[PDB]
Amino acid sequence: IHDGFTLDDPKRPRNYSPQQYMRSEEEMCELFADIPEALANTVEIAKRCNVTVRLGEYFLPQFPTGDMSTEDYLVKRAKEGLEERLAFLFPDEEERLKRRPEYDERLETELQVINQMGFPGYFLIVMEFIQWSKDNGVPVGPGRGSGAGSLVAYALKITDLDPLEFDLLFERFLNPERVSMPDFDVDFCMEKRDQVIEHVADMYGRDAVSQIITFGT
Amino acid sequence: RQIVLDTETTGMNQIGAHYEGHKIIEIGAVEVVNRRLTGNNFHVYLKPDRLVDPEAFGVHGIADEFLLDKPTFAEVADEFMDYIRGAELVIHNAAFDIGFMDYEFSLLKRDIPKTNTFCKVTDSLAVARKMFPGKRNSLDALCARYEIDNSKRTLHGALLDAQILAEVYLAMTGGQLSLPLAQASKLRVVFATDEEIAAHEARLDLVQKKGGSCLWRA
Amino acid sequence: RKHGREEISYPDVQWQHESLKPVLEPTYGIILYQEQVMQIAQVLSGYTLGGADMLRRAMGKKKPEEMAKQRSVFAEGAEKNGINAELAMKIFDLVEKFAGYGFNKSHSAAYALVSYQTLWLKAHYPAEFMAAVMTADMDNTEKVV
Amino acid sequence: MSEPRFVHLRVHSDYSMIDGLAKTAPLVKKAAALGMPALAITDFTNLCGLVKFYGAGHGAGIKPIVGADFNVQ
């Protein structure tokens, strides 16, 4: 099937035998009872081979923050991103004052969990990336995971939905009382991949960037 | 000694038992010795016990009323049995014909075993499929392939196909033959060093602490 | 319940409470969302938002032990808000029943926003939106048709 | 001593794609049903089943062994 041929085709290579199954230890011990070294050398080689690959646990990255914390860069851009959105939503300053406390309380409650879980660099990268692709002609996909429940995402123009308007909850998306990963699973339109690959290579390095294979099954 | 047959019938069942509820109408076979026709053809027509199917009618044409007075399989059971018993049975789509044959045999209730127990049934389609993979290997396909006309011949039904198939069969299985032709002794054993054994111990510790077992240390 | 054909309850005729009104307001007392499950644990029984998300998670898995504990936290949480115990528990049974279908509002919303955008455009200037729609699926003859 | 006199050091999973048939977990469970303490997989020009191998090795207390097969010129 791989080669593209049928079993009984004469042109087909016949390099393989019915003995190529999972023989037991004993079956191999009898097959080679004349060359015991050959069996024993498998055991020996296997004990010399010891690779540690730790799995399921992360490695983080960054953004030009000058001599500032990445944490503190986020705090700054989020307060000030909140200011943009608030003037768009409530362009009357009297209303903005009365409606404001809810947003500030939401903002710092989220900010606490993001920073205490060690997120800030990651969200910064992504928000900048999302903004740049809006400025330029790069379609972003409809998906947001449960990211619409973050008012900070919205404030930062990461998302397009006001979670306070529609009672959307951040804790479905990142839960502080549970090690919850950064599954955030953000998408963009696949047509415009080359433009985005380009920006994120300029940003972080062409060698630090790669596509992910799927599968033919 | 080589026995050629092709049986066209009172139509077929598309699903399940192609023979269930159906019966044989004509038996037309040629006998082949040393890849030649002696001319001792056995060509007989038998009792339908039912109506000829519209499909079978369109295949080569045949009236039900013609096969009414003709005898049943019981009247030529021994006759046909001895004619083929202990010989080579070359059939196209053997599952079809053999299925009908053995079906009728069991209906006689004469202790006659299935023909496949005393005769070697060999399918020509299997051979053709091996030789021409993914090609149409029907009778009429091979007919046109070797430029044989089976359409403008007066014989419609068994005797037609039998004759043609014989010629085709011999052609394919002649075709041109080919020539062609087609432990002790000293030896080092690198034993793991003490440093490698330390790495091994540490690596097993990881297996065991993370997994709760290690068969090497059991 | 939206069009006045049946009495609105928060959520049930017997098993309702007016403190659930701000939570269930948008859906006329119907338990639709995963997020409503979480708001009910917060408001009714004093859960943290994160403990509330842990209840919804535990309702997905449906384990024997796991509920038994939260069933107790939900009882004393309602007690702590002065709310009747039998009511709190009978509503918990309904929450858990409907939690099986309970949909992610934020995931539904991100996509529904896009539907509303396509709706608004088409209503105000389908004279272009339609052109765009055609252009997008020009390849498919069936869709184009 | 314990059991081992031998382990299999050249074996393909279905992840080789040119050949192999069994999926990764079933391969590991057969090795264990055979009473083998560790397991080399040497898939064709890839490590596709490695992630799954390590997850299954951890779970079963089995040590995964590192290998893969290639063509040279």
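Numbering starts at 1 and runs along the chain as it is shown here.
We read in the header that electron microscopy, 8.3 Å was used to get this structure.
Placed from the backbone N, Cα and C atoms, the Cβ positions cover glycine too.
Sequence annotations record features per position, and here Swiss-Prot assigns active site, proton acceptor to B:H156. The substrate binding site feature in Swiss-Prot is assigned to B:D6, B:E8, B:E55, B:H60, B:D161. The feature divalent metal cation 2 binding site is assigned by Swiss-Prot to B:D6. The divalent metal cation 1 binding site annotation in Swiss-Prot covers B:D6, B:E8, B:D161. Quoting Swiss-Prot on the mutagenesis of B:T9 to I (Swiss-Prot position 15): In mutD5, reduces suppression of AZT sensitivity of holC or yoaA knockouts, reduces exonuclease activity.
The number of other Cβ atoms within 10 Å of the Cβ belonging to B:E55 (substrate binding site), over all protein chains shown, comes to 12.
Comparing the binding-site residues B:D6, B:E8, B:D161 on other C-beta atoms within 10 angstroms of each C-beta gives the minimum for B:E8.
Using a 10 Å Cα-Cα cut-off from the residue listed as 'active site, proton acceptor', the recorded positions that qualify among B:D6, B:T9, B:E55, B:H60 are B:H60. One way to see the shell of the divalent metal cation 1 site is to take the Cβ centroid of B:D6, B:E8, B:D161; the remaining same-chain residues with a Cβ within 8 Å of it are B:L5, B:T7, B:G28, B:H92, B:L139, B:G157, B:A158, B:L159, B:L160, B:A162, B:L165. Distance noted between the C-alpha atoms of B:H60 (substrate binding site) and B:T9 (mutagenesis position) is 10 Å. There are 24 other Cβ atoms within 10 Å of the Cβ belonging to B:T9 (mutagenesis position).
Secondary structure at B:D161 (substrate binding site), as computed by DSSP, is helix. Looking at B:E55 (substrate binding site) and B:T9 (mutagenesis position), their Cα atoms lie 10 Å from each other. The Cβ neighbour count for the residue listed as 'active site, proton acceptor', using a 10 Å radius and every protein chain shown, is 16. Note: the CA-CA distance between B:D161 (substrate binding site) and B:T9 (mutagenesis position) rounds to 13 Å. When every Cα pair among B:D6, B:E8, B:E55, B:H60, B:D161 is compared, the largest distance found for this substrate site is 17 Å.
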